Amino acid sequence: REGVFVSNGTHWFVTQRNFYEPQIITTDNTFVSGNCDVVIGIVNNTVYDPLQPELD
Amino acid sequence: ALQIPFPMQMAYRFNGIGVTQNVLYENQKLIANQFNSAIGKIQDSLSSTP
């Protein structure tokens, strides 16, 4: 939604563009669009959803 | 100067005019073709215009 996917060699994060402040990639800060074979250069990683661990 | 891949830069600009960036990643090929054609016609237009 805002920022860029940044990797530090082994882990992926989302960070605002103008100042480094890494956050975990979550369902809250990303949005979905179509299947993942049309975009070029797409990569794989876990996008945690905060509702599952709570299991309310 | 901080380097950034050119398609991500254009996604930034698309976002700037109020169109979400997924619109660019799904039409990267088409957009590149339109841009190439426009740049090609500029020189011909400048030369034929009196």
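Note that chain A carries Swiss-Prot numbering, so the residues on display, from first to last, are 1091-1146.
Determined by electron microscopy, 3.4 Å, according to the entry header.
Yeah, the Cβs are placed from backbone N, Cα and C, and that goes for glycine too.
The natural variant A:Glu1092 to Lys is recorded by Swiss-Prot, whose note states: In strain: Theta/P.3. Long-range Cβ contacts of A:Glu1092 (variant position) within its own chain (separation 6+, distance under 8 Å): A:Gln1106, A:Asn1119.
One natural variant named in Swiss-Prot is A:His1101 to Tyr, and its note says In strain: Theta/P.3. The Cβ of A:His1101 (variant position) lies under 8 Å from the Cβ of no residue that sits 6+ residues away along the same chain.
Here the residue is the original one, while Swiss-Prot reports the natural variant A:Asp1118 to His with the comment In strain: Alpha/B.1.1.7. DSSP gives A:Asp1118 (variant position) a coil state; it is part of no helix or strand. Over all protein chains present, the Cβ of A:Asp1118 (variant position) has 14 other Cβ atoms lying within 10 Å.
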